[PDB]
Each structure stands twice: as C-alpha cells, then as structure tokens.
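Below you'll find the structure, written out as structure tokens, and then a few comments.
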Amino acid sequence: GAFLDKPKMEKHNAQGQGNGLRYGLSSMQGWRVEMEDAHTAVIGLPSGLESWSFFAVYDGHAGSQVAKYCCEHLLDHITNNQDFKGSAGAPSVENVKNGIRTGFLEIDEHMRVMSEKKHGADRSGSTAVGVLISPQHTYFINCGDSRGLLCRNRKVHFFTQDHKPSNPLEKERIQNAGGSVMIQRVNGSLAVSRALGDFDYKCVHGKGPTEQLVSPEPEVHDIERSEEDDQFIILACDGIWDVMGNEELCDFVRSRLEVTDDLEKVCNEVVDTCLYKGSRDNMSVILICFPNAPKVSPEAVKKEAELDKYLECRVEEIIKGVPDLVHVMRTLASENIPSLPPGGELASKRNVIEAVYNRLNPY
Ligand SMILES: [Mn+2]
Ligand SMILES: [Mn+2]
C-alpha cells in the first residue's frame, strides 16, 4: 500500500482574520503516498451573510476528487437551497440545520450525476467536519470520522461524535441495508459509516439516500455563542485525533497559544507533534480563535525558553559512540523531564531536540 520511505513534512498553511475571528491552518501529507485531505476557510459569506464564517476539514478516501469538490462547493450547496433560505430575512436555527442537511444530500446527488455523466473512474469518498459561525451561533457539522471541538472557559465544551460503523444506530442502518459490520468496517472494507461519495455503497434498492450502507446525512449542533467564554475551535482529520484525545489536544493548544499568537505555527506544532506520536496518515487542522482565546504570557514564553535550553544541554551531555536521534529521544524519555507541554509531551519538543542534535551531529 502507500507509505513513503520518509514522510513529506512540507506544511501548507493559511491564516486570516475578520468578524472578530482569527484563524490558522496546516495540512501535511506525512507518511502517505498521496495527499487526500482538503479544507475550506472563509470569513464573510456571500448573499447577505457577510457576518458569517465557514471552516471545514475533508478527509478524502480512495482519491481526492470528492474531498476537493466539497472544499470548493459544499458551502454554496448549503446556503443556496430553499431550506436554508427559509425564511424571513435571517435564517432560523431550523433553516440552518435543514439547510445543512439538504446541502449534504444535494451535493452528494450532484456529484453522483456528474460522475455518471462523465463516466467517472474514481470511487472516492470524503468525511466532512466544520463549523458555520453566525453572529450568535456556532453550528457544528459532522459527517464521518473527522472531528471538531469547542474550547470554552479552558474546557472542552463540545466535541463532535465520530460516525463509526460499529456505533449502534450506524450498525443498525447498515444491517437493514443488507450489509454487515465486520469488526469496525462496513462489509469488512469501509471504516466510516458516513461520507459524501462512496457511491458503490449507496446502491441499495428500496432504501432512501440516508438509509444506504454509507450515509451522507450530517449531524448538526447549534451552540449559542458566548463572547466572554468562547476561546477557540479545533477542526481536524483522524490523522490528528488517532493520536491525541480531546482534552490532551485542547490543553496542548492552550499551552501553545500562551507562547505564540502565530496560529499557523500553532497548527504546525500540532501536526508535527502528531507525526512524532506515530500518526502515519495525512493531517489537516484548522484553529479558529475567538477574542477571548488565551493570550501570550511572558511567564509562559520564559518557561519555554528555559525548557528549550534545558533540552539542549541534555542533548549535549547525552551525545557525550554517538547515539542516533532515536536513542537520544529514548534517553530523554527515561529521564521523566518535568514541565513538558500538556498533551504534547516529549513528542511536542522533538523539533527542538532534533535541531540541537543536528547542530552537534550534522553528518
Ligand atoms: Mn484520507
Ligand atoms: Mn485520515
């Protein structure tokens, strides 16, 4: 299968600000032979929704086609249907939720007809996770096993529930559609129960679009915004979540925000940390900060400089037969060094350690 001999570490970054928001994002191919993640990040939506913003991560499988079409058109499919448009002037909460549902079903069918029409060869699919942010609400959207969370008052206030085939209601739909869940996979193949695309899994006669083996139906949750307490939102594919839990990553991110306000850098730190914790998948993360996100702290910046210098000295000493980097890391780990970043741990300091190691053993 895939797997490069060495991971592609190149970061693709973007950032932006507006509507009281700031964001950064990072995508990295990592160990995989292809990059099949995509993302959307837009502040200010068309058609009278200038005060709105939209962010999403798409984890494509068996190709990038579906993920790429979604990252460019999911939003307009959501906002440009009668369900979303309700309505008086501003969409009600129901307009928004129904509009998102219709947008997923409609883009799915749209891609299906395009593929049938142009004799598409690909059999790809994609997850989608995102947030539609209005002046007063954050609407979390989830379809698949990517995941998003909201940090409010230093805690995980909300996170999306991953759609896995073994989940009781998912298993039930799958069985009723003539399939089975083998371990964690639909018919022993697909590890997600919900996705756009995967049209081979949506051919069950006598079942509606949301009753197929794989469903395009999103789960939507309206969270009323709190100007005082809302801190940040994280959206990421399973390349991140496979190796860091909700509270770990939330704690980690807060730790990094106390040290820098460069959101691209924070996202890069998350991605590298997850690579160093063993993630061999494509990785994409979007970090969206609200006005009361944690601020850079002079003491936090100092502590980090102290930790980095401490690590540099340890490496100098450990290096003295000249151990390889793997062995230096192993030694460092056995020392149970205090004050490492929460969640990120030693893996989150590997770039610092490797930089020193490289200076001392450049060949
Ligand atoms: Mn993928
Ligand atoms: Mn993935």
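Residue numbering for chain A follows Swiss-Prot, covering 2-321, 326-368 in order.
The way this entry was determined, per its header, is X-ray crystallography, 1.9 Å.
Positions of Cβ are set from backbone N, Cα and C atoms, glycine also.
Non-local neighbourhood of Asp239 (mutagenesis position): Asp60, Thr128, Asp146, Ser147, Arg148, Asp163, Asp282, each in the same chain, at least six residues away, with C-beta under 8 Å from its C-beta. Annotation comment: Swiss-Prot describes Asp60, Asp239, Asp282 as Mn(2+) 2 binding site.
Per Swiss-Prot, Mn(2+) 1 binding site is recorded for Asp60, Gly61, and the stated evidence type is experimental evidence. Secondary structure at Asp60 (Mn(2+) 2 binding site), as computed by DSSP, is strand.
What Swiss-Prot records for 23-291 is domain 'PPM-type phosphatase', and it gives sequence analysis as the kind of evidence.
Under mutagenesis, Swiss-Prot gives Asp239 to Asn with this note: No effect on binding SMAD2.
Where the chain is interrupted between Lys321 and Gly326, 4 residues are left out of the deposited model, and the two C-alpha atoms stand 8 angstrom apart. Excluding the listed site residues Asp60, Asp239, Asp282, the same chain places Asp38, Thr128, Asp146, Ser147, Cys238, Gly240, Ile241, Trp242, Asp243, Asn283, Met284 with Cβ atoms within 8 Å of the centre of the Mn(2+) 2 site Cβ atoms. Of all the binding-site residues given, namely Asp60, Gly61, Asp282, the one with the smallest number of surrounding CB atoms inside 10 A is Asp282. Checking the recorded positions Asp60, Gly61, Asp239, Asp282 against ligand 1, the ones whose Cβ sits under 6 Å from it are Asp60, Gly61.
By the rule that a residue counts when its Cβ sits under 6 Å from some atom of ligand 2, the recorded positions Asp60, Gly61, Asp239, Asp282 yield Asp60, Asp239, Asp282.
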